[PDB]
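Engineer: Structure incoming, see below.
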Protein chains: 2
Amino acid sequence: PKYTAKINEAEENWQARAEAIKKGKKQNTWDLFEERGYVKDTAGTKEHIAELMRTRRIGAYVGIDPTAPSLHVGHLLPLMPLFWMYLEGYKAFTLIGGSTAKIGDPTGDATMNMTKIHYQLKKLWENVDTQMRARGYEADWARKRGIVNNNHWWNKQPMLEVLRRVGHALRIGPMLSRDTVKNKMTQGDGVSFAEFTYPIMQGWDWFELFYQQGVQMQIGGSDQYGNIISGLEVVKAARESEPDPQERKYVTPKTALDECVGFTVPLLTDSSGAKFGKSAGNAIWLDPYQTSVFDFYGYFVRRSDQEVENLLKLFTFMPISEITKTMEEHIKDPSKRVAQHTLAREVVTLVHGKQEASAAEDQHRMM
Amino acid sequence: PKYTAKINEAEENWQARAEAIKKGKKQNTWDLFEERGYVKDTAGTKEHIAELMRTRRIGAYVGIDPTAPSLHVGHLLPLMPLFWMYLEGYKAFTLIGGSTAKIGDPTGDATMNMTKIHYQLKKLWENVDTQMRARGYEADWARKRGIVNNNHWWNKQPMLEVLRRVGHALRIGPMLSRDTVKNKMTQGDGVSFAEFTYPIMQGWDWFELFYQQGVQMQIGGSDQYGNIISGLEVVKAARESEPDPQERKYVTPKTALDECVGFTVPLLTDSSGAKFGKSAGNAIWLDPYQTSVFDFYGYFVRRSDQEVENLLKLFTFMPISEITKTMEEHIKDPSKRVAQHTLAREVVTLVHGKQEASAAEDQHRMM
RNA sequence: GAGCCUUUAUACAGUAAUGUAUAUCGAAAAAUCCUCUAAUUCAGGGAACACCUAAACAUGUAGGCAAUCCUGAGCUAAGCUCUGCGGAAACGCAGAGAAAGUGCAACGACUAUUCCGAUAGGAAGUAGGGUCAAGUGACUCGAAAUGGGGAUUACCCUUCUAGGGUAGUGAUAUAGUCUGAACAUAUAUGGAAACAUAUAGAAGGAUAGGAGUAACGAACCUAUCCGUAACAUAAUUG
RNA sequence: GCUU
């Protein structure tokens, strides 16, 4: 139909792009991730990954365990590179763990929570867009974002399906041997069949997104590597055992590049020692009635000049080009901290919109 | 309603019989069990299972995975006691693993494979019922038999629920400490996620049966012992997990009577140090066009002059009483196989009808 | 809406009327009698209405409800066919089967009566219920095959008096009695909701016992769980 | 033409 018409039209567009990158005419979204520091580890030839990106209009996602009734800054890290991918035209999504929470990542009223979170996420996009169009970005039809909920399928997802479609492929070996969890049995109480299986699901999720949305990438927590790997395995397993001949033409690991890869953003902390996201005790929440807009503006303007550089490139949607401009201005007057007042205002916008974020500057820049 | 009064009828009688055992008048089903040597191991108190069988028309089943196109003579023994219970007036079942086959018990097309067994169990049951009334057995309203496919439910069993309804109380520790496993990892190969779950499955199955009919007792192969244990585990957590309380009022283990016990038949192997089912050129099946009636008949007519005894108790619904009589004629002439004919015939007749029982004996009676 | 037959069309089927198949159609229908009504459970899969809901997903969907199409296990009244024994006959017993019914009523419970009528129904007051009394009393309702099996009939066909075929679905509840069914409810689990399931609802109600009986019942005695919030209400609906 |  006419719908398929625009689809193929997009392919070409994405090729003029794949071209520019070929002759370094435009940076590779991947080398963009290296330019702001979003790469800690990689489950997929750092290089390969790159090509897979310059080339195809791939997709990715970021999962969030709806355990808290609000996300905190610590989640903003991994969502950034996603966002960027979005700004380029890829297919990005944010998977909510509505069901997974019920088990929880064994790394080491529930509705009410799950609910809030959803909305909390859409809001961001609502701003990422406003931001995207504003900071000078072009309208791409094919471009694709969205919010999913692992429950959507897991709620009825029969076990026979899973246990068979992949159960024969995995082996408790590189599972029970997994340090993160294995360590839990030794140095801990132990583990519930749920926990042991949690990964397995995290992998059925990745696949679901591939099978249901063409996802060849997953961005996650620094500690989520051990998971991103195990997921992978599960991903493929299903693609392999596709008992459908006409559907094998899809899912089955065709071309070499047709491989799902991922990358764990780095684990950050404050110039001192306190882990990132936490503050004295709790954390830098996002929920206004739990972290006033002011306080928010605070933990950001707080960061000293030692990190402002590395952390400025991490949480702002600003061309490193213009970044060094703000930084080169700040360094000629560290005391006044022009760079700290700006970086803070910038991130408060994205999450809390300009209108407020601007007023919030008045408070903290007053007296 | 009338139907109501009916269930009550059989109920009352059950107490009359509960008394006979209480005042020595009829062997408690379970005594007839350990007596005819059907028992080798037990999960629950020897007296526990006793009392329960005195005051409860409990339900019990025998699991059978359709991995082969025919039930081999081995599958008899385990079923045998079951049949007896049906005879005494219980709730007995035979479970078909039409889905668990893609997994199988770990220890060390296919669609029709199952079909074959279906038709089987049936026809068999028929004769069981047949011989029953055939020999002074008064039917009972409450006495019921039946077969049930395991896919019956697995076909669409929600992963989420399951995992929760029991995973939150199961540790992969002891679940992996079962030797059956440790070996299937150290020695030999490895243990997949799938097969790892078989123990849980067979456990759930039980739960089902306990729910859909009132089956609170498993009867498995001499080796299936472990499963009988790992299974019972899932069983408990299940009756607890039940969300709606009102239901819990029934489904949850209230008094010590609502205790589900399971026992395992012995390991019966021929005087050939080989399972009593993996002998001959490969095995000894029931399928006529896979094991000549004659050849079958033989498997019995020829057996240890000593074995006859305990072999009659295990494969013939012959009253202990005249069972010894057969031993009277036999000993007057060891090499005459007087008892071997009677014990051989029984088996054939049971799994092949009287008409054949004779026809076979004839061939095995020539010059 | 859906099914039945029905108009016509083709199609595989036959000795042929006719048979099965899809679609179209509606122009008149759609024989009688007798006998059986037991079992009444455990799941499973699908579904027209446009019929409520709208949390997701980009009105499209989706979940619910549902006329209702079925499958597995078990069970079942009188017959049915194969084989074995009995018989003179019947039928009997045995086993192998082949229909068919529960399952598959508005959540269910319960019953297969006479008379008259072209029917709808009318009269009986049986079957079996409801209410009040307390005792074997009053009062008030009040009735089904539309299936299974066996006959008879008429019909036309005929490889033409001997076979063959045609004489509709309707019971996933029909009659009818009840009714926790009916509540946009209360409650509790499950859902975002619509809902589904379980109790309960004009302080009582429910089940399991004690006693006592000729037996059931009223009333007593024990325990138990439900409410103790307003509606349940009378037509009316399966 | 009838039917739940």
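Per Swiss-Prot, chain B residues shown: 39-146, 158-416, in order.
Recorded method for this deposit: X-ray crystallography, 4.5 Å.
Note: Cβ is positioned from N, Cα and C throughout, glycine not excepted.
Swiss-Prot lists B:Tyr99, B:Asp143, B:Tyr247, B:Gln251, B:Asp254, B:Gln273 with the feature L-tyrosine binding site. What Swiss-Prot records for B:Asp103, B:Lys327 is ATP binding site, and it gives similarity to another entry as the kind of evidence. For the mutagenesis result B:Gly127 to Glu, the note given in Swiss-Prot is Splicing and aminoacylation defects (mutants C-18-1 and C-18-2).
How buried are the listed features, and what sits near them?
Structural biologist: For B:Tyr99 (L-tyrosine binding site), the same-chain residues lying six or more positions away in sequence with a CB closer than 8 A to its CB are B:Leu120, B:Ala130, B:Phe131, B:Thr132, B:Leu133, B:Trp255, B:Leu258, B:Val264, B:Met266, B:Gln267, B:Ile268. Classification of B:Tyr99 (L-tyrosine binding site) by DSSP places it within a strand.
Under DSSP, B:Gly127 (mutagenesis position) is assigned to coil, being neither helix nor strand in the three-state scheme.
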Engineer: What kind of secondary structure is B:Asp143 (L-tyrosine binding site) part of, going by DSSP in three states?
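Structural biologist: B:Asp143 (L-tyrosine binding site) sits in coil per DSSP, no helix or strand.
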Engineer: List the Cα distance (Å, whole number) between B:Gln273 (L-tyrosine binding site) and B:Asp103 (ATP binding site).
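Structural biologist: Cα to Cα, B:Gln273 (L-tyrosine binding site) and B:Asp103 (ATP binding site) are separated by 12 Å.
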Engineer: Using a 10 Å radius around each Cβ and all protein chains in view, which of these binding-site residues has the most neighbours: B:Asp143, B:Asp254?
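Structural biologist: Neighbour-count leader: B:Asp254.
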Engineer: Looking at Cβ-Cβ distances, which residues of the chain lie under 8 angstroms from B:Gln251 (L-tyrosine binding site) while being 6 or more apart from it?
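Structural biologist: Sequence-distant Cβ neighbours: B:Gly101, B:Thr138, B:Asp143, B:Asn276, B:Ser279, B:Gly280.
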Engineer: May I ask for the distance between B:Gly127 (mutagenesis position) and B:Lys327 (ATP binding site), taken between their Cα atoms and rounded to an integer number of Å?
Structural biologist: 33
Engineer: Looking only at DSSP and grouping its letters into three states, which state does B:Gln251 (L-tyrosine binding site) belong to?
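Structural biologist: Assignment for B:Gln251 (L-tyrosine binding site) reads helix.
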Engineer: Could you state the CA-to-CA distance between B:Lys327 (ATP binding site) and B:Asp254 (L-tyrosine binding site) to the nearest Å?
Structural biologist: 27
Engineer: What is the straight-line CA distance, in whole angstrom, from B:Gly146 to B:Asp158 across the 11 unmodelled residues?
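Structural biologist: What separates the two Cα atoms is a distance of 25 Å.
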